[PDB]
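What follows is a set of notes on a single structure, which appears directly below.
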Amino acid sequence: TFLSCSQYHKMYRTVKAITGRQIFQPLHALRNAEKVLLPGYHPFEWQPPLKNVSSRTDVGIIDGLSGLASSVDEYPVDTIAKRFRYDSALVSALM
Amino acid sequence: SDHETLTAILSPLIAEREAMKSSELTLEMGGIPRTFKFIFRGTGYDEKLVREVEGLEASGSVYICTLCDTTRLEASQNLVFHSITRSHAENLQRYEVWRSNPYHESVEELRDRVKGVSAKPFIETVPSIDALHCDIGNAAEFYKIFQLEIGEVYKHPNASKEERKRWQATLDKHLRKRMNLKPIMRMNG
Amino acid sequence: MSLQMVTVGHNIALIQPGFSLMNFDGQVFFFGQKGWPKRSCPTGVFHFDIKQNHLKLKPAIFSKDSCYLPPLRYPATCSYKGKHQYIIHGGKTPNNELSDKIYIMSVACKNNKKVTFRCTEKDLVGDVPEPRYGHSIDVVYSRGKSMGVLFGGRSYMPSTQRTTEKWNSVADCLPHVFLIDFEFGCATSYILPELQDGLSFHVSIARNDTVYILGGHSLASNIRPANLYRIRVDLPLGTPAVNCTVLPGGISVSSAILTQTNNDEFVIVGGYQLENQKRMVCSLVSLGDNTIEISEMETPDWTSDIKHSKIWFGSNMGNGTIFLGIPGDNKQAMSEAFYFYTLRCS
Ligand SMILES: [Zn+2]
(Lines of atoms letter the chains of each structure in order from A and count residues from 1; the text may use other names and numbers.)
(Lines give C-alpha, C1' and ligand atoms only; values in the text may rest on other atoms or scores of the structure.)
Protein backbone atom coordinates (compact mmCIF):
# COMPACT_ATOMS: atom_id res chain seq x y z
CA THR A 1 0.00 0.00 0.00
CA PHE A 2 3.16 2.17 -0.05
CA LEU A 3 2.49 3.50 3.44
CA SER A 4 5.29 5.27 5.29
CA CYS A 5 6.44 4.05 8.69
CA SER A 6 5.01 6.80 10.90
CA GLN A 7 1.43 6.42 9.74
CA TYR A 8 1.81 2.68 10.06
CA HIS A 9 2.88 3.21 13.65
CA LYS A 10 -0.17 5.39 14.28
CA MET A 11 -2.41 2.70 12.81
CA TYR A 12 -0.71 0.15 15.05
CA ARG A 13 -1.10 2.17 18.23
CA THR A 14 -4.73 3.01 17.69
CA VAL A 15 -5.66 -0.59 16.82
CA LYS A 16 -3.98 -1.81 20.00
CA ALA A 17 -5.70 0.99 21.89
CA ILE A 18 -9.17 0.09 20.56
CA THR A 19 -9.36 -3.66 20.58
CA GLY A 20 -6.98 -4.61 23.37
CA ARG A 21 -5.39 -7.25 21.16
CA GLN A 22 -2.14 -6.93 19.22
CA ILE A 23 -2.72 -7.67 15.55
CA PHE A 24 -0.14 -5.51 13.84
CA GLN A 25 3.48 -5.75 14.75
CA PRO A 26 5.83 -3.03 15.94
CA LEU A 27 8.52 -1.61 13.73
CA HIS A 28 11.67 -3.17 15.11
CA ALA A 29 9.87 -6.48 14.81
CA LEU A 30 9.18 -5.50 11.30
CA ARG A 31 12.80 -4.87 10.37
CA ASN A 32 14.04 -8.02 12.07
CA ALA A 33 11.67 -9.96 9.85
CA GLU A 34 12.61 -7.79 6.89
CA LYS A 35 16.33 -8.71 6.94
CA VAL A 36 15.54 -12.28 5.89
CA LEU A 37 14.20 -10.96 2.60
CA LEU A 38 16.92 -8.76 1.15
CA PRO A 39 19.96 -10.09 -0.63
CA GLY A 40 22.80 -11.13 1.59
CA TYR A 41 21.48 -13.45 4.23
CA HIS A 42 21.99 -17.01 3.46
CA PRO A 43 25.16 -19.07 3.12
CA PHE A 44 26.19 -20.59 -0.20
CA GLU A 45 29.24 -21.85 -2.01
CA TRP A 46 30.43 -21.09 -5.51
CA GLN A 47 31.97 -24.12 -7.09
CA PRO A 48 34.34 -23.95 -8.96
CA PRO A 49 34.88 -20.53 -7.40
CA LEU A 50 34.84 -17.18 -9.14
CA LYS A 51 37.84 -15.02 -9.96
CA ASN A 52 37.66 -11.30 -9.07
CA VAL A 53 34.76 -12.03 -6.72
CA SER A 54 34.83 -11.44 -2.99
CA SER A 55 33.66 -14.65 -1.41
CA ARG A 56 31.77 -13.18 1.52
CA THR A 57 28.05 -13.93 1.74
CA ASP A 58 27.12 -10.88 3.82
CA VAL A 59 26.72 -8.40 0.98
CA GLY A 60 23.74 -6.10 0.71
CA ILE A 61 23.94 -2.51 -0.40
CA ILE A 62 27.28 -1.35 -1.67
CA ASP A 63 27.92 1.72 -3.73
CA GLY A 64 27.73 1.35 -7.48
CA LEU A 65 30.91 3.28 -8.21
CA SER A 66 32.97 0.32 -6.91
CA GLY A 67 34.94 2.95 -5.02
CA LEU A 68 35.86 4.89 -8.16
CA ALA A 69 38.40 7.43 -6.89
CA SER A 70 36.97 10.84 -7.67
CA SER A 71 38.85 14.02 -6.87
CA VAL A 72 39.68 17.31 -8.55
CA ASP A 73 42.54 15.87 -10.60
CA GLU A 74 40.63 12.94 -12.07
CA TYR A 75 37.62 12.75 -14.30
CA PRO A 76 34.66 14.54 -12.71
CA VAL A 77 31.74 12.28 -11.88
CA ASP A 78 28.30 13.44 -10.88
CA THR A 79 26.16 10.35 -10.49
CA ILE A 80 24.79 8.26 -7.66
CA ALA A 81 24.23 4.57 -8.12
CA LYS A 82 23.36 1.82 -5.69
CA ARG A 83 23.41 -1.87 -6.41
CA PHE A 84 23.75 -5.33 -5.03
CA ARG A 85 26.10 -7.94 -6.31
CA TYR A 86 24.78 -10.34 -8.88
CA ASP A 87 25.08 -13.66 -7.04
CA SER A 88 23.65 -12.15 -3.85
CA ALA A 89 20.42 -11.02 -5.44
CA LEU A 90 20.37 -14.21 -7.46
CA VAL A 91 20.43 -16.52 -4.45
CA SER A 92 17.98 -14.26 -2.65
CA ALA A 93 15.58 -14.54 -5.56
CA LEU A 94 16.12 -18.27 -5.65
CA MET A 95 15.31 -18.74 -1.99
CA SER B 1 23.61 8.61 -23.91
CA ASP B 2 26.37 9.75 -21.56
CA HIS B 3 28.52 6.79 -22.49
CA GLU B 4 31.34 7.27 -20.00
CA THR B 5 29.49 7.02 -16.70
CA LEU B 6 27.27 4.25 -18.05
CA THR B 7 30.30 2.13 -18.93
CA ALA B 8 32.08 2.84 -15.67
CA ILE B 9 29.09 1.79 -13.65
CA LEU B 10 27.85 -1.22 -15.56
CA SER B 11 31.20 -2.90 -16.13
CA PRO B 12 31.36 -4.66 -12.72
CA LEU B 13 27.98 -6.16 -13.48
CA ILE B 14 29.08 -7.46 -16.84
CA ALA B 15 32.24 -8.76 -15.17
CA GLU B 16 30.22 -10.80 -12.69
CA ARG B 17 27.84 -11.85 -15.46
CA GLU B 18 30.71 -13.22 -17.46
CA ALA B 19 32.12 -14.82 -14.33
CA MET B 20 29.16 -16.94 -13.38
CA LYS B 21 28.63 -18.62 -16.71
CA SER B 22 30.99 -21.50 -15.90
CA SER B 23 30.06 -22.69 -12.42
CA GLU B 24 27.62 -24.53 -10.19
CA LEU B 25 25.78 -23.02 -7.25
CA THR B 26 25.12 -24.76 -3.94
CA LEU B 27 22.79 -23.73 -1.16
CA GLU B 28 20.29 -25.12 1.30
CA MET B 29 16.77 -25.14 -0.16
CA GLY B 30 14.48 -26.20 2.68
CA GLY B 31 16.21 -29.29 4.00
CA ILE B 32 18.67 -30.75 1.52
CA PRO B 33 21.11 -28.44 -0.26
CA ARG B 34 20.88 -28.27 -4.03
CA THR B 35 22.90 -27.12 -7.03
CA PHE B 36 22.41 -24.78 -9.97
CA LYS B 37 23.69 -23.66 -13.36
CA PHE B 38 22.78 -20.64 -15.47
CA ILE B 39 22.09 -19.43 -19.00
CA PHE B 40 21.56 -15.72 -19.61
CA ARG B 41 19.70 -13.94 -22.38
CA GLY B 42 20.04 -10.18 -22.26
CA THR B 43 16.99 -9.25 -24.29
CA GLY B 44 14.92 -6.49 -22.76
CA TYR B 45 16.92 -3.64 -24.20
CA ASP B 46 14.85 -1.44 -26.55
CA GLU B 47 16.15 -0.75 -30.08
CA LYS B 48 18.21 2.39 -29.47
CA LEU B 49 20.26 0.94 -26.61
CA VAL B 50 21.15 -2.26 -28.42
CA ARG B 51 22.25 -0.08 -31.29
CA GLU B 52 24.40 1.85 -28.82
CA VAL B 53 26.15 -0.77 -26.68
CA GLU B 54 26.63 -3.73 -29.01
CA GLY B 55 28.63 -1.54 -31.36
CA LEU B 56 26.45 -0.27 -34.12
CA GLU B 57 26.20 3.36 -35.19
CA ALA B 58 23.21 5.61 -34.56
CA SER B 59 19.72 4.80 -35.80
CA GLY B 60 19.69 6.66 -39.11
CA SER B 61 22.23 4.43 -40.80
CA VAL B 62 22.14 2.48 -44.00
CA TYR B 63 22.67 -0.88 -42.31
CA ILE B 64 19.39 -1.21 -40.47
CA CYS B 65 18.77 -4.72 -39.22
CA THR B 66 20.46 -5.51 -35.97
CA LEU B 67 20.25 -9.17 -36.83
CA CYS B 68 21.06 -9.44 -40.51
CA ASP B 69 23.45 -7.29 -42.52
CA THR B 70 21.61 -5.49 -45.30
CA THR B 71 21.38 -1.95 -46.53
CA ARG B 72 18.20 0.00 -46.04
CA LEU B 73 18.19 0.34 -49.81
CA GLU B 74 18.41 -3.43 -50.17
CA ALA B 75 15.22 -4.09 -48.22
CA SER B 76 13.30 -2.15 -50.84
CA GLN B 77 14.22 -4.64 -53.57
CA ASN B 78 14.26 -7.94 -51.69
CA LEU B 79 11.77 -8.02 -48.85
CA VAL B 80 11.85 -11.24 -46.87
CA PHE B 81 14.77 -13.60 -47.43
CA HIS B 82 17.47 -13.03 -44.81
CA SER B 83 18.55 -14.83 -41.65
CA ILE B 84 20.05 -13.82 -38.33
CA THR B 85 23.79 -13.48 -38.79
CA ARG B 86 25.14 -11.26 -36.03
CA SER B 87 26.84 -12.86 -33.04
CA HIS B 88 28.61 -11.01 -30.28
CA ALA B 89 32.15 -12.26 -30.82
CA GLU B 90 31.78 -11.58 -34.53
CA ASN B 91 31.23 -7.94 -33.69
CA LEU B 92 34.30 -8.12 -31.48
CA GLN B 93 36.49 -9.43 -34.29
CA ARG B 94 34.96 -6.97 -36.76
CA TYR B 95 35.87 -4.17 -34.37
CA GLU B 96 39.38 -5.56 -34.42
CA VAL B 97 39.39 -5.45 -38.22
CA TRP B 98 38.15 -1.86 -38.05
CA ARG B 99 40.84 -0.68 -35.67
CA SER B 100 43.67 -2.45 -37.45
CA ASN B 101 42.68 -1.57 -41.06
CA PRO B 102 44.72 -4.42 -42.55
CA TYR B 103 43.92 -4.07 -46.24
CA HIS B 104 44.56 -0.29 -46.20
CA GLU B 105 41.13 0.34 -47.68
CA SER B 106 39.30 3.63 -47.57
CA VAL B 107 37.11 4.92 -44.81
CA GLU B 108 34.14 4.08 -46.99
CA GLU B 109 35.15 0.70 -48.41
CA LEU B 110 36.12 -0.51 -44.94
CA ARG B 111 32.78 0.66 -43.60
CA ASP B 112 31.34 -1.33 -46.48
CA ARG B 113 33.37 -4.34 -45.36
CA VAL B 114 32.65 -4.30 -41.63
CA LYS B 115 28.89 -3.77 -42.17
CA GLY B 116 28.33 -0.86 -39.86
CA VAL B 117 30.34 -1.52 -36.72
CA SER B 118 32.46 1.40 -35.54
CA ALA B 119 32.74 0.97 -31.78
CA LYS B 120 33.96 -1.66 -29.38
CA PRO B 121 31.19 -4.03 -28.29
CA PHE B 122 30.70 -3.21 -24.64
CA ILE B 123 28.27 -5.88 -23.45
CA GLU B 124 26.79 -9.13 -24.68
CA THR B 125 23.22 -9.70 -25.83
CA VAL B 126 21.06 -12.16 -27.64
CA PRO B 127 19.50 -10.75 -30.82
CA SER B 128 15.71 -10.48 -31.04
CA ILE B 129 12.76 -8.13 -31.49
CA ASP B 130 11.11 -6.00 -28.81
CA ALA B 131 7.33 -6.33 -28.96
CA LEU B 132 6.19 -3.00 -27.50
CA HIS B 133 8.12 -0.66 -29.73
CA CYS B 134 7.32 -2.89 -32.71
CA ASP B 135 3.64 -2.21 -32.07
CA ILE B 136 4.18 1.49 -31.45
CA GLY B 137 6.30 2.00 -34.56
CA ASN B 138 3.80 0.17 -36.74
CA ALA B 139 1.01 2.33 -35.37
CA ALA B 140 2.97 5.51 -36.07
CA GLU B 141 3.68 4.34 -39.60
CA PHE B 142 0.01 3.59 -40.22
CA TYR B 143 -0.91 7.02 -38.83
CA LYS B 144 1.54 8.41 -41.36
CA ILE B 145 0.01 6.46 -44.23
CA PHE B 146 -3.47 7.66 -43.33
CA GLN B 147 -2.31 11.29 -43.13
CA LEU B 148 -0.86 10.67 -46.55
CA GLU B 149 -3.83 8.92 -48.13
CA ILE B 150 -6.34 11.59 -47.20
CA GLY B 151 -4.22 14.04 -49.19
CA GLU B 152 -4.72 11.89 -52.32
CA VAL B 153 -1.09 12.33 -53.31
CA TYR B 154 -0.96 9.04 -55.21
CA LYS B 155 -2.29 11.00 -58.18
CA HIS B 156 -0.16 14.14 -57.73
CA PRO B 157 2.96 14.07 -55.55
CA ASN B 158 5.11 16.68 -53.73
CA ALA B 159 2.67 19.25 -52.41
CA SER B 160 3.57 21.81 -49.75
CA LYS B 161 4.37 20.84 -46.20
CA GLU B 162 1.42 22.80 -44.89
CA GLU B 163 -1.55 21.07 -46.50
CA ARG B 164 -0.28 17.87 -44.91
CA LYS B 165 -0.56 19.54 -41.51
CA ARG B 166 -4.09 20.50 -42.58
CA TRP B 167 -4.83 16.86 -43.45
CA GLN B 168 -3.47 15.93 -40.02
CA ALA B 169 -5.93 18.35 -38.44
CA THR B 170 -8.89 17.05 -40.43
CA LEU B 171 -7.98 13.42 -39.73
CA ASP B 172 -7.87 14.00 -35.97
CA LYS B 173 -11.09 16.03 -36.09
CA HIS B 174 -12.97 13.49 -38.18
CA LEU B 175 -11.82 10.50 -36.15
CA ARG B 176 -12.89 12.33 -33.02
CA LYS B 177 -16.19 12.83 -34.82
CA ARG B 178 -16.47 9.10 -35.56
CA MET B 179 -14.61 7.34 -32.75
CA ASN B 180 -14.45 10.14 -30.12
CA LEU B 181 -10.71 10.09 -29.57
CA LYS B 182 -8.64 12.45 -27.47
CA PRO B 183 -5.69 13.90 -29.43
CA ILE B 184 -2.16 13.07 -28.33
CA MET B 185 1.25 12.60 -29.96
CA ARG B 186 3.27 10.29 -27.70
CA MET B 187 1.52 7.20 -28.93
CA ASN B 188 0.51 5.28 -25.84
CA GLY B 189 -0.23 1.58 -26.00
CA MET C 1 49.37 37.05 -19.87
CA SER C 2 46.56 38.32 -22.07
CA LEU C 3 43.40 36.42 -21.23
CA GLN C 4 40.50 36.39 -23.63
CA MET C 5 37.11 34.70 -23.64
CA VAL C 6 36.06 32.72 -26.70
CA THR C 7 32.82 31.87 -28.48
CA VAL C 8 31.78 28.28 -29.04
CA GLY C 9 30.92 26.11 -32.01
CA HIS C 10 27.66 24.28 -32.42
CA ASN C 11 29.06 20.82 -31.69
CA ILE C 12 30.61 21.84 -28.40
CA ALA C 13 29.82 18.39 -26.94
CA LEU C 14 33.02 16.89 -28.31
CA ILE C 15 35.06 18.85 -25.78
CA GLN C 16 35.52 17.06 -22.47
CA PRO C 17 38.18 17.13 -19.78
CA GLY C 18 41.06 14.93 -20.75
CA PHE C 19 41.62 15.89 -24.36
CA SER C 20 44.72 16.27 -26.50
CA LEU C 21 45.93 19.16 -28.63
CA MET C 22 48.55 18.29 -31.19
CA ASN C 23 50.28 21.02 -33.17
CA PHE C 24 51.28 20.01 -36.70
CA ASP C 25 53.03 22.57 -38.90
CA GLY C 26 51.75 25.68 -37.13
CA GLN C 27 48.31 24.11 -37.42
CA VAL C 28 46.46 22.99 -34.30
CA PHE C 29 44.46 19.78 -34.09
CA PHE C 30 42.09 18.26 -31.54
CA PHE C 31 41.82 14.67 -30.40
CA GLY C 32 40.00 12.80 -27.69
CA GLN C 33 36.31 13.45 -28.14
CA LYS C 34 33.73 12.42 -25.52
CA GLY C 35 31.86 9.31 -26.51
CA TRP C 36 32.75 7.17 -29.50
CA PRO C 37 33.34 8.73 -32.95
CA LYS C 38 29.96 9.46 -34.47
CA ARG C 39 29.06 8.77 -38.07
CA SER C 40 29.68 12.38 -39.15
CA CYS C 41 33.46 11.91 -38.73
CA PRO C 42 34.73 8.40 -38.06
CA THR C 43 38.31 9.29 -37.15
CA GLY C 44 37.84 11.36 -34.05
CA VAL C 45 40.54 13.87 -34.80
CA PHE C 46 39.36 17.35 -35.64
CA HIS C 47 40.65 20.64 -37.00
CA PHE C 48 40.87 22.95 -34.00
CA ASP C 49 40.88 26.05 -36.15
CA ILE C 50 40.13 29.27 -34.28
CA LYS C 51 39.47 32.71 -35.76
CA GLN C 52 38.50 35.93 -33.92
CA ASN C 53 37.57 33.85 -30.85
CA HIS C 54 35.25 31.69 -32.94
CA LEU C 55 36.23 28.10 -33.62
CA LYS C 56 34.93 25.98 -36.47
CA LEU C 57 35.66 22.33 -35.72
CA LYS C 58 36.13 20.94 -39.15
CA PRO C 59 36.80 17.21 -39.41
CA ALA C 60 39.99 15.51 -40.58
CA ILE C 61 40.39 12.46 -42.75
CA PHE C 62 43.31 10.05 -42.59
CA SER C 63 45.58 8.35 -45.05
CA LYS C 64 44.69 5.29 -47.02
CA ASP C 65 46.79 3.04 -44.80
CA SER C 66 46.52 4.32 -41.22
CA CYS C 67 45.01 2.44 -38.27
CA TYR C 68 41.80 3.99 -37.00
CA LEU C 69 42.28 4.78 -33.41
CA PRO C 70 39.73 5.14 -30.63
CA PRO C 71 39.61 8.34 -28.60
CA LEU C 72 42.16 7.90 -25.88
CA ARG C 73 41.26 10.15 -23.00
CA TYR C 74 44.35 10.71 -20.91
CA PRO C 75 47.27 9.77 -23.12
CA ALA C 76 50.92 10.52 -22.99
CA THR C 77 51.96 12.74 -25.87
CA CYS C 78 55.29 14.17 -26.99
CA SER C 79 57.11 15.66 -29.95
CA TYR C 80 59.41 13.28 -31.78
CA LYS C 81 61.02 15.98 -33.92
CA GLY C 82 63.06 13.61 -36.06
CA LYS C 83 59.42 14.42 -40.87
CA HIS C 84 57.64 15.69 -37.77
CA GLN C 85 55.53 13.14 -35.92
CA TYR C 86 53.76 12.67 -32.59
CA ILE C 87 53.59 9.76 -30.15
CA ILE C 88 50.54 8.50 -28.25
CA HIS C 89 50.75 5.86 -25.54
CA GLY C 90 48.37 4.74 -22.84
CA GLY C 91 45.21 6.75 -22.49
CA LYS C 92 41.78 5.43 -21.59
CA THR C 93 39.11 4.17 -24.02
CA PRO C 94 35.44 5.15 -23.51
CA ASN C 95 34.60 1.64 -22.25
CA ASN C 96 37.21 2.15 -19.49
CA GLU C 97 39.52 -0.48 -20.80
CA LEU C 98 43.14 0.62 -20.94
CA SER C 99 45.26 0.09 -23.99
CA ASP C 100 49.03 0.11 -23.86
CA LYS C 101 49.82 0.29 -27.56
CA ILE C 102 51.57 3.24 -29.21
CA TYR C 103 50.17 5.34 -32.04
CA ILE C 104 52.32 7.58 -34.23
CA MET C 105 50.71 10.63 -35.85
CA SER C 106 52.20 11.87 -39.15
CA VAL C 107 51.11 13.70 -42.31
CA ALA C 108 50.61 12.40 -45.84
CA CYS C 109 49.52 15.37 -47.99
CA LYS C 110 48.35 18.94 -47.40
CA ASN C 111 46.58 20.56 -50.33
CA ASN C 112 45.02 23.97 -49.61
CA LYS C 113 44.35 23.48 -45.87
CA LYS C 114 42.67 20.09 -46.35
CA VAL C 115 45.01 17.70 -44.62
CA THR C 116 45.50 13.94 -44.53
CA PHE C 117 46.90 12.45 -41.35
CA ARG C 118 48.84 9.21 -41.05
CA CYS C 119 49.03 7.23 -37.81
CA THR C 120 50.64 3.85 -37.21
CA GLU C 121 50.08 1.23 -34.54
CA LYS C 122 53.32 0.37 -32.75
CA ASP C 123 53.73 -2.74 -30.60
CA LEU C 124 56.47 -3.21 -28.05
CA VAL C 125 58.94 -5.98 -27.28
CA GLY C 126 60.64 -6.78 -24.00
CA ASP C 127 59.50 -5.60 -20.57
CA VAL C 128 56.30 -3.91 -21.72
CA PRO C 129 54.96 -1.46 -19.12
CA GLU C 130 51.58 -1.98 -17.56
CA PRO C 131 48.77 -0.14 -19.36
CA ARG C 132 48.22 3.04 -17.45
CA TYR C 133 47.12 6.65 -17.70
CA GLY C 134 48.10 10.03 -16.36
CA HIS C 135 51.77 9.16 -16.86
CA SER C 136 54.33 11.05 -18.90
CA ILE C 137 56.38 10.17 -21.94
CA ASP C 138 59.15 12.31 -23.36
CA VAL C 139 61.77 11.95 -26.05
CA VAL C 140 65.46 12.66 -25.57
CA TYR C 141 68.65 12.72 -27.61
CA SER C 142 72.27 11.76 -26.96
CA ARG C 143 75.35 11.14 -29.14
CA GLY C 144 73.44 11.25 -32.42
CA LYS C 145 70.59 9.01 -31.26
CA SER C 146 67.23 9.37 -29.56
CA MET C 147 65.28 7.39 -27.02
CA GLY C 148 62.02 7.60 -25.15
CA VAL C 149 61.84 8.09 -21.44
CA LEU C 150 58.61 7.05 -19.78
CA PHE C 151 57.74 7.79 -16.19
CA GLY C 152 54.88 5.89 -14.68
CA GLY C 153 51.39 6.76 -13.66
CA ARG C 154 48.18 5.43 -12.19
CA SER C 155 46.48 2.21 -13.22
CA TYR C 156 44.05 -0.48 -12.22
CA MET C 157 44.75 -3.34 -9.84
CA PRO C 158 46.33 -6.43 -11.39
CA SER C 159 44.25 -9.43 -12.39
CA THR C 160 44.32 -10.96 -8.86
CA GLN C 161 43.48 -8.26 -6.31
CA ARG C 162 40.91 -6.72 -8.66
CA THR C 163 37.65 -7.45 -6.88
CA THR C 164 34.14 -6.76 -8.08
CA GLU C 165 33.38 -4.50 -5.12
CA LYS C 166 36.49 -2.36 -5.66
CA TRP C 167 36.60 -2.77 -9.41
CA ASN C 168 37.41 0.75 -10.53
CA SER C 169 39.97 1.49 -7.86
CA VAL C 170 43.36 2.78 -8.85
CA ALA C 171 46.93 2.64 -7.59
CA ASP C 172 50.21 4.06 -8.81
CA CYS C 173 52.60 2.19 -10.99
CA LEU C 174 55.79 1.21 -9.28
CA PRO C 175 58.07 4.19 -9.85
CA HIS C 176 60.45 2.69 -12.36
CA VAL C 177 61.76 4.19 -15.58
CA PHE C 178 61.06 2.84 -19.04
CA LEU C 179 63.33 3.45 -22.01
CA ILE C 180 61.98 2.81 -25.48
CA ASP C 181 63.57 2.53 -28.93
CA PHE C 182 61.30 3.61 -31.76
CA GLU C 183 63.54 2.34 -34.53
CA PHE C 184 62.28 -1.08 -33.43
CA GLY C 185 60.12 -0.44 -30.38
CA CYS C 186 62.55 -1.99 -27.92
CA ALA C 187 61.69 -1.77 -24.23
CA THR C 188 63.83 -1.76 -21.12
CA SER C 189 62.86 -1.06 -17.54
CA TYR C 190 65.22 0.20 -14.89
CA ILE C 191 64.83 0.31 -11.13
CA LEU C 192 66.09 3.68 -10.12
CA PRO C 193 66.90 3.71 -6.38
CA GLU C 194 66.42 7.42 -5.63
CA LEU C 195 62.80 8.08 -6.59
CA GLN C 196 60.72 5.93 -4.29
CA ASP C 197 57.10 7.05 -4.02
CA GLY C 198 54.52 7.05 -6.76
CA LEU C 199 53.64 10.18 -8.67
CA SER C 200 51.10 11.17 -11.28
CA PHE C 201 50.01 14.31 -13.17
CA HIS C 202 53.54 15.65 -13.04
CA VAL C 203 55.15 17.99 -15.57
CA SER C 204 58.01 16.89 -17.81
CA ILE C 205 60.44 18.99 -19.82
CA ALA C 206 63.09 17.58 -22.16
CA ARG C 207 66.14 19.53 -23.29
CA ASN C 208 67.93 17.24 -25.76
CA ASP C 209 69.91 15.17 -23.22
CA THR C 210 68.13 15.51 -19.87
CA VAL C 211 64.58 15.26 -18.51
CA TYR C 212 63.16 17.40 -15.73
CA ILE C 213 60.15 16.32 -13.67
CA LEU C 214 58.30 18.42 -11.16
CA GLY C 215 54.93 18.62 -9.46
CA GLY C 216 52.92 15.44 -9.47
CA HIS C 217 50.41 13.87 -7.15
CA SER C 218 51.29 11.00 -4.87
CA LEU C 219 48.43 8.70 -3.96
CA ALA C 220 49.81 6.48 -1.18
CA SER C 221 50.01 9.31 1.31
CA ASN C 222 47.74 11.45 -0.92
CA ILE C 223 49.96 14.52 -1.04
CA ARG C 224 51.71 16.64 -3.65
CA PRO C 225 55.47 16.86 -3.12
CA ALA C 226 57.33 20.15 -3.34
CA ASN C 227 60.35 18.93 -5.25
CA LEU C 228 61.83 18.21 -8.65
CA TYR C 229 64.10 15.61 -10.15
CA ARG C 230 66.63 15.76 -12.96
CA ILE C 231 67.16 12.58 -14.97
CA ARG C 232 70.29 12.15 -17.02
CA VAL C 233 70.04 9.37 -19.52
CA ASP C 234 73.05 8.57 -21.64
CA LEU C 235 73.45 6.74 -24.95
CA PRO C 236 76.91 5.28 -25.46
CA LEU C 237 77.41 2.71 -28.17
CA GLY C 238 77.43 0.23 -25.28
CA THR C 239 74.59 0.02 -22.82
CA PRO C 240 72.47 3.11 -22.13
CA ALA C 241 72.67 4.38 -18.60
CA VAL C 242 70.13 5.89 -16.24
CA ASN C 243 70.90 8.42 -13.53
CA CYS C 244 68.92 10.76 -11.30
CA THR C 245 69.38 13.60 -8.85
CA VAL C 246 66.92 15.49 -6.69
CA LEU C 247 67.25 19.23 -6.95
CA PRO C 248 65.98 21.77 -4.41
CA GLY C 249 63.73 24.73 -5.08
CA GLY C 250 60.58 22.96 -6.22
CA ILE C 251 56.85 23.49 -5.87
CA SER C 252 53.75 21.44 -5.11
CA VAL C 253 51.50 21.47 -8.16
CA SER C 254 49.11 18.89 -9.49
CA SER C 255 47.98 18.47 -13.12
CA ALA C 256 49.24 21.73 -14.59
CA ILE C 257 49.88 22.89 -18.16
CA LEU C 258 53.28 23.65 -19.69
CA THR C 259 54.18 25.70 -22.73
CA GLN C 260 57.32 26.72 -24.63
CA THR C 261 56.98 30.45 -24.28
CA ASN C 262 60.45 30.98 -25.76
CA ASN C 263 63.58 29.17 -26.82
CA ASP C 264 64.69 27.17 -23.75
CA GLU C 265 62.12 29.10 -21.72
CA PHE C 266 58.87 27.69 -20.38
CA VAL C 267 55.81 28.71 -18.33
CA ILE C 268 53.70 26.61 -15.97
CA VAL C 269 50.17 27.95 -15.61
CA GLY C 270 48.22 27.22 -12.44
CA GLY C 271 46.73 23.89 -11.44
CA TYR C 272 45.64 22.77 -7.98
CA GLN C 273 47.42 23.61 -4.75
CA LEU C 274 45.41 21.63 -2.22
CA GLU C 275 42.57 19.17 -2.72
CA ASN C 276 40.22 22.14 -3.01
CA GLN C 277 42.70 24.93 -3.69
CA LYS C 278 43.05 25.42 -7.40
CA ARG C 279 46.45 27.02 -7.96
CA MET C 280 46.01 30.53 -9.29
CA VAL C 281 49.50 32.01 -9.41
CA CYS C 282 51.50 30.76 -12.36
CA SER C 283 55.24 30.29 -12.68
CA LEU C 284 57.98 30.37 -15.30
CA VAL C 285 61.12 28.30 -15.66
CA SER C 286 64.41 29.18 -17.28
CA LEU C 287 65.94 25.89 -18.38
CA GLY C 288 69.64 26.53 -18.75
CA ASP C 289 72.50 24.37 -19.98
CA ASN C 290 72.90 22.40 -16.79
CA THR C 291 71.04 24.65 -14.36
CA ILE C 292 67.27 24.92 -13.90
CA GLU C 293 65.37 27.81 -12.34
CA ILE C 294 61.73 28.13 -11.39
CA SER C 295 60.37 31.60 -10.73
CA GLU C 296 57.25 33.64 -10.07
CA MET C 297 55.45 34.78 -13.20
CA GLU C 298 53.42 37.98 -13.36
CA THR C 299 50.06 36.85 -11.92
CA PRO C 300 47.70 37.25 -14.90
CA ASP C 301 44.18 38.59 -14.61
CA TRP C 302 41.18 36.31 -14.04
CA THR C 303 37.47 36.81 -14.33
CA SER C 304 35.28 36.25 -11.29
CA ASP C 305 33.82 33.13 -12.88
CA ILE C 306 37.30 31.66 -12.96
CA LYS C 307 38.25 32.56 -9.42
CA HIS C 308 34.89 31.35 -8.08
CA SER C 309 34.86 28.08 -10.01
CA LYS C 310 36.13 24.78 -8.65
CA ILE C 311 37.82 22.78 -11.44
CA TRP C 312 39.42 23.59 -14.74
CA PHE C 313 41.36 21.75 -17.42
CA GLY C 314 43.11 22.52 -20.67
CA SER C 315 46.23 22.11 -22.74
CA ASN C 316 48.96 23.77 -24.80
CA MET C 317 47.97 25.16 -28.20
CA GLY C 318 51.58 25.55 -29.21
CA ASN C 319 52.95 29.07 -29.51
CA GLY C 320 52.82 30.87 -26.17
CA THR C 321 49.15 29.90 -26.21
CA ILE C 322 47.10 27.69 -23.90
CA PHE C 323 43.43 26.76 -24.12
CA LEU C 324 41.39 26.42 -20.99
CA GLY C 325 37.97 25.11 -20.05
CA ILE C 326 35.73 25.10 -16.99
CA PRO C 327 32.32 23.47 -16.48
CA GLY C 328 29.04 25.35 -16.41
CA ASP C 329 27.35 27.34 -13.65
CA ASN C 330 24.80 25.86 -11.25
CA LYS C 331 23.44 29.15 -9.91
CA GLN C 332 23.48 30.66 -13.44
CA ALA C 333 21.54 27.77 -14.98
CA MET C 334 21.43 28.84 -18.64
CA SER C 335 24.53 27.13 -20.05
CA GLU C 336 25.78 24.42 -22.37
CA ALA C 337 27.59 22.88 -19.36
CA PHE C 338 30.99 24.40 -20.18
CA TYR C 339 32.71 27.71 -20.83
CA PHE C 340 36.11 28.42 -22.26
CA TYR C 341 39.03 30.81 -22.22
CA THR C 342 42.35 31.37 -23.93
CA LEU C 343 45.63 32.62 -22.47
CA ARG C 344 48.49 34.03 -24.50
CA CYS C 345 52.08 34.59 -23.42
CA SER C 346 53.24 36.59 -26.49
ZN1 LIG D 1 17.73 -8.41 -41.41
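Residue numbering in chain A adheres to Swiss-Prot, whereby the residues present occupy positions 474-568 in order.
Here the Cβ of each residue, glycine as well, is placed from N, Cα and C on the backbone.
As written in Swiss-Prot, here are the features:
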MUTAGEN   A:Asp546 to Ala  Loss of DNA-binding
MUTAGEN   A:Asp560 to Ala  Loss of DNA-binding
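With all protein chains in the displayed structure included, the most crowded Cβ environment within 10 Å among the mutagenesis positions A:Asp546, A:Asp560 is that of A:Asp560. Here the Cα atom of A:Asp546 (mutagenesis position) is found 34 Å from that of A:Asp560 (mutagenesis position).
Look at A:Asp560 (mutagenesis position): DSSP puts it in a helix.
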